[PDB]
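Participant: Before I ask anything, let me first share the structure, which is written out below as structure tokens.
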Amino acid sequence: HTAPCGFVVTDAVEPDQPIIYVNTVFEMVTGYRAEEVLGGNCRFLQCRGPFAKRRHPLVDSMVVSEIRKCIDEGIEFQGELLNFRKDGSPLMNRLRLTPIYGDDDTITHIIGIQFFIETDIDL
Amino acid sequence: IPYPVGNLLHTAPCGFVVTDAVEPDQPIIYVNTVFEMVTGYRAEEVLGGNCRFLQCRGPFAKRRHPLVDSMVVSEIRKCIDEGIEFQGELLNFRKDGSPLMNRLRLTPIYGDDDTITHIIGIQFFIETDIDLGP
Ligand SMILES: Cc1cc2nc3c(=O)[nH]c(=O)nc-3n(C[C@H](O)[C@H](O)[C@H](O)COP(=O)(O)O)c2cc1C
Ligand SMILES: Cc1cc2nc3c(=O)[nH]c(=O)nc-3n(C[C@H](O)[C@H](O)[C@H](O)COP(=O)(O)O)c2cc1C
């Protein structure tokens, strides 16, 4: 009895969607513990390991920019992009985002659902 | 020597539900611990079935309670059927029969074939003035 996907919840009211919650599948597949990711953005998953300072070149710029647009416009998203576990191994992430609307027609949260998929790998 | 996974579960802010969009009538293949804790129903009891049982007042009412709004329920059927998102607020009930106010979001997952393979349901059980009590 275990989830088929990663779940992530961000606070859409604070700036830049800080993570307030990740599920155990997120933790187990990416190798990052909740306690090291809370209060920050998920884009760290696009840098190869905890110490790369730049978005890795094999993650699709075009897809990343679609995420920005969708978040900006308060609409849902789905796409595939390269991520990396804490140990730097690559990881393919079939990601879906959906916003949660509060009373005032303002967004309180975004939900992230990650369907992880692995690869042939290099490096 | 590892750090355990799942230390902050107690802080999960919402229920999560996953259904199989391919089998008939959206059978549940996963629910999270919040769902379990808030609704009072354990996974073993709900897996394999449709989520609609929550509109019945407790486990012994066979049908949806007269007070849940059929228009919202209709909007849900529509969104599931058309393959699109849904958000709305829906009267539900715990296993003990107390009212829950469910701020439900549904979002479909498209697989390889550009085919919906799952639906995700997210439940923010929210503060409500609704009370049916003694
Ligand atoms: C709820 C939520 C979950 C997200 N989950 C992931 C994820 O699992 N992997 C990933 O690479 N990006 C994820 N993102 C995307 C990044 O947070 C970010 O929004 C994206 O990289 C675009 O912003 P940027 O160009 O400023 O980096 C998620 C975003 C949100 C709001
Ligand atoms: C992923 C998913 C999650 C759902 N979660 C709930 C829920 O938490 N509470 C609820 O009353 N209905 C939920 N539903 C809705 C019912 O399963 C059903 O689709 C709805 O009652 C409309 O169909 P019906 O009129 O045949 O019962 C969910 C549906 C899906 C697909």
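Note that chain A carries Swiss-Prot numbering, so the residues on display, from first to last, are 41-163.
If you check the header, you will see the structure was determined by X-ray crystallography, 2.5 Å.
The backbone N, Cα and C atoms fix where each Cβ goes, and this holds for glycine too.
Swiss-Prot gives this note for the published mutagenesis A:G46 to E: Loss of binding to GI. Under the heading of mutagenesis, Swiss-Prot lists A:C82 to A and annotates it as follows: Loss of binding to GI, but no effect on FNM binding. Swiss-Prot lists A:118-161 with the feature domain 'PAC'. According to Swiss-Prot, the mutagenesis experiment A:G119 to D carries this note: In ztl-21; long-period phenotype, decreased interaction with SKP1A/ASK1 and loss of binding to GI, NFXL2 and APRR1/TOC1, but no effect on binding to PHYB.
So where do these features actually land, and what's packed around them?
Facilitator: Other C-beta atoms found within 10 angstroms of the C-beta of A:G46 (mutagenesis position) number 24, with every protein chain shown included.
For A:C82 (mutagenesis position), the same-chain residues that are 6 or more apart in sequence and have a Cβ closer than 8 Å to its Cβ are A:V48, A:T50, A:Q57, A:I59, A:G152.
Taken residue by residue, the domain 'PAC' (A:118-161) breaks down under DSSP into 0 helix, 30 strand, 14 coil.
Its Cβ taken as reference, A:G119 (mutagenesis position) is surrounded by 16 other Cβ atoms within 10 Å in the chains shown.
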Participant: Measuring Cα to Cα, how many angstrom lie between A:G46 (mutagenesis position) and A:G119 (mutagenesis position)?
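Facilitator: Cα of A:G46 (mutagenesis position) to Cα of A:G119 (mutagenesis position) measures 14 Å after rounding.
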Participant: Quick check: in three-state DSSP terms, what is A:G46 (mutagenesis position)?
Facilitator: strand
